[PDB]
Structure formats: C-alpha cells, structure tokens
Amino acid sequence: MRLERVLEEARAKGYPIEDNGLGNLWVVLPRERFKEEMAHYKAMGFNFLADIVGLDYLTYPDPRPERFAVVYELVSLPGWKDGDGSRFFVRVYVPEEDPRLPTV
Amino acid sequence: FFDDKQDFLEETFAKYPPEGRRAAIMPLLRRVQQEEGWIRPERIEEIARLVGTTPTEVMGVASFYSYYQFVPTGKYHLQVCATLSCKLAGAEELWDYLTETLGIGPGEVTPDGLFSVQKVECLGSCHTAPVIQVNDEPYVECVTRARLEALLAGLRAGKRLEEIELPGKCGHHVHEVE
Amino acid sequence: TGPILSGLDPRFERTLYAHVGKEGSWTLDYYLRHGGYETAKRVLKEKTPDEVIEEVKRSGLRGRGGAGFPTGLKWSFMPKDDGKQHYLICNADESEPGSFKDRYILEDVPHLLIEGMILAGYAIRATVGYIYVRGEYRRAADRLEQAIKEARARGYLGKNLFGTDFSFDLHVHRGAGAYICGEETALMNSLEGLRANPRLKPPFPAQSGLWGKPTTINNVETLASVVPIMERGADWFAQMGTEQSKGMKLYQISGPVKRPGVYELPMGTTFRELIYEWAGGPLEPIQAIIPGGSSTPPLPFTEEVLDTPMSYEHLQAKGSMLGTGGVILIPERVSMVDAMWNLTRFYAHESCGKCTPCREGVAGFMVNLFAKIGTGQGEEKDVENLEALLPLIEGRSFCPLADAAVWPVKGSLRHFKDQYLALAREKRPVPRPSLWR
Amino acid sequence: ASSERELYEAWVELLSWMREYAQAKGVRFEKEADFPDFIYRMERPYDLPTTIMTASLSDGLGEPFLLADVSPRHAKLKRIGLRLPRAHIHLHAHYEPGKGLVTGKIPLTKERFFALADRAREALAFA
Amino acid sequence: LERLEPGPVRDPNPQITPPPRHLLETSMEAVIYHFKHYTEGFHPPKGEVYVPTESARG
Amino acid sequence: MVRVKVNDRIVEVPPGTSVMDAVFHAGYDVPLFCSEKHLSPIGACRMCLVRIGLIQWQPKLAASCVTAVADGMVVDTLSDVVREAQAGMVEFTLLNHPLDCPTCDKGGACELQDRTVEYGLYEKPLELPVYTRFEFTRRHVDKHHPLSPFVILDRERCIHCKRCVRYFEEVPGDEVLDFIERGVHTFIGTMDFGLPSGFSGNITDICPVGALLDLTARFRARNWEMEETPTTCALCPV
Ligand code: SF4
Ligand code: SF4
Ligand code: FES
Ligand code: FES
C-alpha cells in the first residue's frame, strides 16, 4: 500500500514491472536513476532494506538484457510504528563491462 | 520340388509384372499346402530362394494367414466356424461336442492323424449355419451331431466327403431352417 | 407402382437372382442366351467411358461392401490418359457374420460379372483386371477360372475384343482370408506380395496404385450393377429405390428367421417388410437386429425401428449407418453381452495391429474386460472403465475398423447398458440356452 | 480364489515336466522370468511355491519352440498359457474344480503335453 | 496435539511426488515414475521465488 | 513459404513440410515415437495427432507430422483433449510393456519412459492417485535370445518399433527382419539367424527400447553414468 504510491510512479516512469503469480514483484530500472528513486522510497516510509542478491546470467536458456543483475528487497516493517508489510523487489540489469553501481 | 513343376511358376509369373513377382508366393504356398498338408521350413526357404527374397520376409507373410500351416495336421482338417451367426446356431455346442468327440484339444492332431482341428472365422454362410469346412473343399453346411457324425464315421472309415452324405437338408442360396 | 419406390412393387424384378440357382449358368452360351457381350460391343462403339460415367453419375450409384461413395465421383478421382494402364481389382472377399451376399453370384453366374468388369474396365481404361477372391470359396474360384478360359477362347478377351483394341484380360487370385485383406491399401500389399499393412492414404490407389499405376477396386455387387445400367438406363435405375438410395440392393439376413439368406430387394423397403414377408418372419423372440454388415450399431427389436426404411440414409437418421445389408437378428435368449464378447473375439483375432491403439488397446485390454465380467467376476467399476476407454479409441485409428468395432458395443451400452450393469455388479455368469435348433 | 493355490501347484507340476522333457531329450531349457512381486517383494508376504514366473524350452539356439508362463499373484484372469512360436497356437490352461487342470475343458496330462512338445520340437525344429 | 489425527503425510500427486514403494510391485507407471523421480528428478517450471519466514535465528 | 501459426506463434517454413517440424521450431512439442530423423514417417505411433484449424477443426486428429502444412494454419497442441489422449495412448502402450526398469538398460535413454512421465498422468487436483485400469496378466514372450555375436534380443521389450525393419528398407535397402504373427500375437524376428549385413548395429541406437543391446556391455554400467565423449572415428577414411 505504501507500495502503491511507488507503483503509480513506476508506471508513470514506465519501468517494467515483473510479477510472479506467487505475488512477487520486481521493478526493472536502469542504473543511473536507481539511487535517487530508492532514496525517495526510504523517504516515502520504506523501513527495511532486506537483501541484495547479485545475479549472474552468464548462461540462461532465455535472453536477458544483461549478464549481471542486482536485486534489492525493500520492505516496510508493519510491526514497527510505521510500515504496511510492503515488500517488493527492485531489479536492475547491469553492464558486464562496468561492474559499477552506486551503493545504498 | 516345383523345380519339376516350374510350369506352375511360368503360369503364375505371366499374371504379374516382371517386378511384380512377390505375389506368386501366395499361389506357391497354397500349392505346397495342398500337396503336403502343411509347410516344412525348407519349402519356405526354397520359395524364398526362388523369388530371391529373404526367408524372413516370406515367413512373416506366411504367418499372416490362417490358411497356411507348418505342422502335421490330420488328414481331414475340420475348420469349424465359430463366429457369431454360427455360434448362435449352436456352433458353440458343436465345438464342444467335436472337441470331446475326438477328445484331442486344439493344436493337436488325432493320434490316428486323420483329423486336424481349428476353429475359424466366418465362412459367410451364416444363413446355412452352423457350417464347418473340411479343408477348402466345399462347405459342410448346417451340420448337426447326426450329420456331423455321419460325415465323421465316413471319414473315419477312410472315405471322402463326397461319398458320405448328410441326412436332413438345407435350402440353396436362400436357406430354410425347418 | 409409381417410380422411385421400393417396398413391394409389381415392376420390381430380380436380375441377380433371375438366373442364380438356375444351373448351367457357368456356360457362357447359357449366359449368352440371357444377353451379354453384345452390350460391351455396343458400348465400346457407342459411348465414351466418360459418357457411361455420366450415365452412372445420373444413376447415382453408390459404393458397396458397406460403402456408399457415389461411384461417379469415384471416377472423378481417376486421371485418364497418363500412358499407364490401370487395374480393376475385385474386392471379392467379404467375410464377417451376416455377410455372404456376393458369394452365390461368384458361384453361379461368372460370365455376368466378367461382362460387368469388361464394361467397368473399359470405363476406367484398365486393360487388365484382377479379381481377388477369398481363397476359401473354392467353387467360385473354379467357376471363374473356367469362365476366363471360355471368354478367352471365343476371343471375348485377348487384346482384341471385337476387333477393338481394347485389350482386356483377367486373373483370379485366391486369398487366405482375413477382413483386413480387403483394405484398400492392405490388399495392394497382399496382392503385390507383401503382408498387409495399410499404407498412406493421402495417396489414394485412385491417384496412384499398384507399382504407381492407379487402380480402382470395386465390390462385386457394384460391378454387377453396371450391366443393368448399360442395359436399361439411369432413369430406369432411379425408378427403383429411394432418391437417397437408388436401385435394388442385395439385402441379407441371418439369425432365427424362417428363410435366412440374400434377398435382392429395392432400396427403401422397410425391415418389417423384409423380415416378415420375404424372409418368412422370425421364429424366436428377437432382442435386437444388427442391420447391415455387423459393424453397424445394433438396434433393439422395436416396431418404429422396423418401419424405418432399410437404407443408407435413414439408418443415418437413426444415428447408424448401413453395412453390407447383412442383418443379424439377435435373440434375447442369448445375452447381448455374449454377442459383443464374441464379436470382439473376432476382431481381436483379425487386428491389423497397424492400428496400434487397437493392437494393444483392444486386442489386449477390451476383450479381457468382457471375459472378466461375464464369468461373474465383474464390478460396476469395470464397466465404467470400459465405457471411459471407448472415446480414447473412438476418434482415431489407422484403419477405421476399431472405431467400427466400438460402434456396436457403443450402441449396446447406449441402450442395453442395464443388462451389463446387472450381470457385472452381481458377479453372475451369463445364461446358456441350448442352441440346438 | 484359492483356485490360485492348485493352479500354482499345477504350474510347478507342468514346469517339472518341462524340465523332464528337457533332460529327457537333452533339449535346451532356459528360465525366462521371475516374479516382479518377488523383486519388489521385500517384506510383504511371499509364499509362492517357486520363484519362477516364466520359463521356456528352446531348440538349442536360444530360440524357444515352446513358451510357458503363469499369471502373477494378484494379476487377475489367473491362467497359465502356452504358445508355440510361429504356429499361432495359444493354449489357455484353466483350472476347473472337481476335475483338475484343464486344457480348454479337456484335462491336461503329461502325455498330452509331451505330444504337443514332440510335434513342436520336431516340426518347427528351427535349428 | 489437539489438532492431530490420521491423514496422508505427503501430497498424493505422484507426478510431483515420488510414489509409495508398496506399489512398485503393482504398476509399471509407478515403476517408471519412481525410477525417474529418484534418478533425474522433476523439472519445476521457470521462476524466481522467495518466501520470508521466521526462523529461530531471525 | 508457408504461413503457419502453431498456437501462439507464427513461422514461415517452405511448403511440403510437416506440421511436426514447425511445431518443434515453434517451441512446442509432442510425444513422438514412430517417425524419426532421416526417415520417411509412418502413422504408426499416432502420437503426433493434433487438431488444426484453417478456421474450423478436424473431426479426426491427424498425425501432424504425416500431414503437410498449409498457409494460415492454426495448430492446437496445448489442447486439454490432446493431453488426455496422450495419456491414453501411453496407457495403451504400457499394457504389455514388461516391468523390467531396474535391469532395463534402455534406461536413461528410455525416451519412451520420458514421454510417459512428460505427457502422462490421470485425468483428475487429486486427493488419491490412480495408476491403472489394467490389472490382467501381461503377455509373456521371448527373451534371452542372442541375436548376434554383438547383440542380444529380448523380445518383449519391443514396442513394435518398426524403426529397424523400416531402416533395413530405407537405409541399406537390405532386409532381414519381419513382423511375424498378426495382431497382438505378432512379433518381429529374423530368419537369417545372424544378420550378414555390413550395417546392422545402428539399430541398437534406433531401438527406442532396450530390445537390441550391445551384449558386450550388458550389465556393465548404467546409461547416465557414462561419459559420452564426442570424438572422431578414423577407422575408415570416412
Ligand atoms: S525399455 Fe525403457 S521402459 Fe522398458 S524396462 Fe527398458 S528402460 Fe524401462
Ligand atoms: S525393435 Fe525397437 S526399433 Fe524395432 S520396431 Fe521394436 S520398438 Fe521399434
Ligand atoms: S458366423 Fe459362421 S459362417 Fe458366418
Ligand atoms: S511421428 Fe508417429 S504418427 Fe507421426
């Protein structure tokens, strides 16, 4: 729900929105715009950055935009005085050539 | 074998294209069938050689048909119609009776060796049921235990089928049962 | 009375029983003394093959041997003019209970057929014809062989036939039995010398047959019907039988009826008429009658059913189809089950196997179901099973026999189901009446 | 039901004969199969009087002229079958209570079986 | 303990579950699936998945 | 080229071609047993039966593989009815297929096996499984018959792979085998008794069951365990 004001935004910014029928969601971003976007989220009341899973798609039986892909899991702890349980992933495909990305 | 009766081949080969040869196999078999009452391996191999084909081929082909044979089969091959119409006409009971009469089971030949048995599929003589044929020599129509045994006893006495004749009668092309 | 009628007609006349059962009709000259050859002589000299096609094409002549594909159209699949001769193959094997119609024709009036086949031959531009007779009818093969020597003697065969360089020649070919030897592609193996395996069918024998050369195969009845056609005209043909099913047909009957056999009747006569009036009525309580062939759906003994015309197109309207005209009358003295049991014990023997689904499926499974049930070891479950097995077979086969083999049992489970459910659930052996008639 | 038992006992019997003939003529025997239900039996009750599901007599070429198979324990339609290669001869032994073991309906005896065998052996004589 | 009573202990879809071993004795299809399961092991479909849970350790 | 749509994807693929191949090009699939690479099909397996729209739907499921292609054609493969049927045919196939898996050395290469598990499964979410409707005793026939100094034959393996018999015709054009008895009584054999053809052994590979195996490595290893080392022959100048 905290999520939703992110979602309309994401849609507005045209970011592709992955969804598994298991109700897991990724948001496909470029590298550049990430940091700030993600800044805005914490501000928007995102409690808890749970994960960073680095992905190697060296060999995959389908095409992907990039070989290296990061994925953040952000969460809103509802058991905290703020939060809604709003948990979602952000995926960001990553050039192999530059293994860079601004921290969080 | 028919290297004495090659004429029969010439007769049959004329019926076929030069390369249409395999057809003849069927006549050759049936010829052997008549004369020896079944088919010894060597014959089939021989036919094979004649037609130049592989034995194996010919074997399968042979094995594709009720008619052909490969064992000592008693002299009067009683080919009992067992199918539906006839079954309804008590070919069932007939087949019971026969088998118990000779005693010997199916696939057996009487120790005398005058009687081979086989149930068989429709003889398309349903109207004149229950019918049996002894070899391919005309149909033994609407037999009853009497008609049957009269025939049997005649055969049993070393006669031929057109020497012992059946009590009762049957209709012609249209049959009548009573 | 009026035209395009069937039933009882003063103006109906048998022709294929006008001289069957009358002896010496294996004398060519006897045959001559009741027409023929004249009619060929004319035809060759009168009309093109195409034209006599058109004649039959108006006759509406349908297939036979359980077929009903208009033979006109069947010629429409022919090429004509391709530098390759063609072949006329007589499907002179039939074998299946209740089925036996062609038999006496072969036995008693060879020279007829041969004329029809000369006619037909010319029509499909085939200079040689094979008659493929089941090798179980011996008389017929004798009588035919004799006839071809006869015709050949008088120069009705050879390469000139009337000085006409239509060259026409025959051979007889004695079988070794099995239904499947009839199958149009299978036969081609059999004859060409190779065990049956039905071949590819988007190639039709029609468009390319035996060693590439396109053949036409016809049933004896069909072939015989050419002579009446050429003799007496298509209008005259249409004058007999229904619009739907034109001409007469060699209807047959079997089962407990006073006179069973072949009754050459116009087409559209009802069952009632045939069964009572002609065949001589029943003798015994009938459960059902299996109308035509035997592959046809059996339909219970019912008045409204009997009053249906025996035809291609109204048994159609009773959801069935017409077989070879080989009715079987089935008493309830025996159990219907036992009929279908026996039936599938026939089919299972005679499996092509090429229909794989039906090799393992029917000839392995289906049969065994019956056996278990009617010993009195059945359960409802099994029948349900059995029922459910059927569509899995039904659609699809490499020869349409399986699908035909379900149809009787299919029908019997549509109607008489109850009987099965009874005997099975109660683990009860089938009754056995003494079948000594 | 318990038909089963006498059948099994008969199956052994028949088998015994098959061996006897085998030794008698010196003709080749080979056991073909054993029960599935022996393999995958693994603590569940086994009590079959032999272990042998299928066995055959061969010409001496590894080609049988006679095959002989029993039905498995819980495999319905319990019968014993024979079949002669290249003969299309398929024999269905039933058991009939109050009689014994019957060939169609005719009781089997050893001699019957021998006769079948000799005609097989000698006729088909593939080697 | 209150909520405890008899029941099957795993999913009875034998496609996805290895079958009971008291049935190898019986059907071929069993045998096939059994064999297969313990050799190759199934193919789940393509996907990523995550479930959050509370362990003892967090 | 011919305009095909298999279900959700379209392909060009020139004419005279089999539906089947376009199916596999399209990334759609079917069980397959009779026809094979480098060999003229037959209809026999009947596994390639689909339904097709062109837009109606056939009343009888044609073996797609056998049929040619058509422009504007629709091919339906994800059909519920297909899947059911597949299972069906599978079951039918399995009816006499003798239980021998552990000692089956077709094994990992029992493609048949793999199709079974792929396409099979009873029609019923289940709360209780089914396995069969069959329960009668199986056929028992021929086994342990050495067919050759290199090749052991245990007959009841064969599914009526007609492949080898076919091979002999197609490939060498030298024949040595044949089906024997008819219907269910049938079975393939030789009457050469040891096949003097110079090409023979390929049939081992072709055998889509384990009927024809290399005796020399019978009971010596298991299919999966082997390292299958692609490499080059030199034993003939080919
Ligand atoms: S052929 Fe295949 S399914 Fe059969 S036992 Fe061998 S590996 Fe198993
Ligand atoms: S031995 Fe194998 S390849 Fe040959 S027909 Fe049988 S299953 Fe097919
Ligand atoms: S059912 Fe016996 S001759 Fe037809
Ligand atoms: S691949 Fe078998 S029917 Fe086509």
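Quick note: numbers on chain F are straight from Swiss-Prot, i.e. 1-54, 73-142, 148-261, in order.
Note that Cβ sites are derived from N, Cα and C of the backbone, with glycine treated the same way.
Taking the Cβ of F:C45 ([2Fe-2S] cluster binding site) as reference, residues of its chain lying under 8 Å away and at least six apart in sequence are, in sequence order, F:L32, F:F33, F:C34, F:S35, F:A81. Per Swiss-Prot, [2Fe-2S] cluster binding site is recorded for F:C34, F:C45, F:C48, F:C83.
Per Swiss-Prot, [4Fe-4S] cluster 1 binding site is recorded for F:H115, F:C119, F:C122, F:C128. For F:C122 ([4Fe-4S] cluster 1 binding site), the same-chain residues 6+ apart in sequence whose C-beta sits under 8 angstroms from its C-beta are F:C128, F:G233. When secondary structure is read from DSSP and collapsed to three states, F:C122 ([4Fe-4S] cluster 1 binding site) falls in the coil class.
The number of other CB atoms found within 10 A of the CB of F:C181 ([4Fe-4S] cluster 2 binding site), across every protein chain shown, is 23. Annotation source Swiss-Prot lists [4Fe-4S] cluster 2 binding site at F:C181, F:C184, F:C187, F:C230.
What Swiss-Prot records for F:99-138 is domain '4Fe-4S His(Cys)3-ligated-type', and it gives sequence analysis as the kind of evidence. Packing against the domain '4Fe-4S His(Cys)3-ligated-type' (F:99-138) from elsewhere in the chain are residues 30-33, 46-47, 49-51, 79, 155-157, 161-163, 179-180, 182, 230-233, 236, 241-242, 245-247: each is 6 or more residues past its ends and has a CB under 8 Å from a CB in it.
In Swiss-Prot, a mutagenesis experiment is listed as F:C256 to A, annotated with the note Decreases amount and stability of iron-sulfur center 4. A simple way to gauge crowding: the CB of F:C256 (mutagenesis position) has 7 other CB atoms within 10 angstroms, across all the protein chains here.
Under its mutagenesis entries, Swiss-Prot includes F:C259 to A with the note: Decreases amount and stability of iron-sulfur center 4. When secondary structure is read from DSSP and collapsed to three states, F:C259 (mutagenesis position) falls in the coil class. Within the same chain, no residue at least 6 positions away from F:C259 (mutagenesis position) has a Cβ under 8 Å from its Cβ.
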Under 8 Å by Cβ from F:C119 ([4Fe-4S] cluster 1 binding site), counting only residues of that chain that are 6 or more apart: F:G125, F:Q131
Nearest recorded site to F:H115 ([4Fe-4S] cluster 1 binding site) by CA-CA distance, among binding-site residues F:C83, F:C181, F:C184, F:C230: F:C181
Contacting recorded positions for ligand 1, chosen from F:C34, F:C119, F:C128, F:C184, F:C259 when the Cβ sits under 6 angstroms of any of its atoms: F:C119, F:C128
Listed in sequence order, residues with CB under 8 A of F:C48 ([2Fe-2S] cluster binding site) and six or more positions away: F:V19, F:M20, F:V30, F:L32, F:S35, F:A81, F:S82, F:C83, F:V84
Neighbourhood of ligand 4 - recorded positions from F:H115, F:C119, F:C128, F:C184, F:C230, F:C256 with Cβ under 6 Å: none
Number of other Cβ atoms within 10 Å of the Cβ of F:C83 ([2Fe-2S] cluster binding site) across all protein chains: 23
F:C181, F:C184, F:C187, F:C230 excluded, remaining Cβ within 8 Å of their centroid ([4Fe-4S] cluster 2): F:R180, F:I182, F:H183, F:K185, F:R186, F:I211, F:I226, F:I229, F:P231, F:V232, F:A234, F:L235
Recorded positions close to ligand 2 - of F:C34, F:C45, F:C48, F:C83, F:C187, F:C259, only those whose C-beta is under 6 Å away: F:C187
Chain C, Cβ under 8 Å: which of the binding-site residues F:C48, F:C187, F:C230 qualify: none
Helix, strand or coil at F:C187 ([4Fe-4S] cluster 2 binding site) [DSSP, three-state]: helix
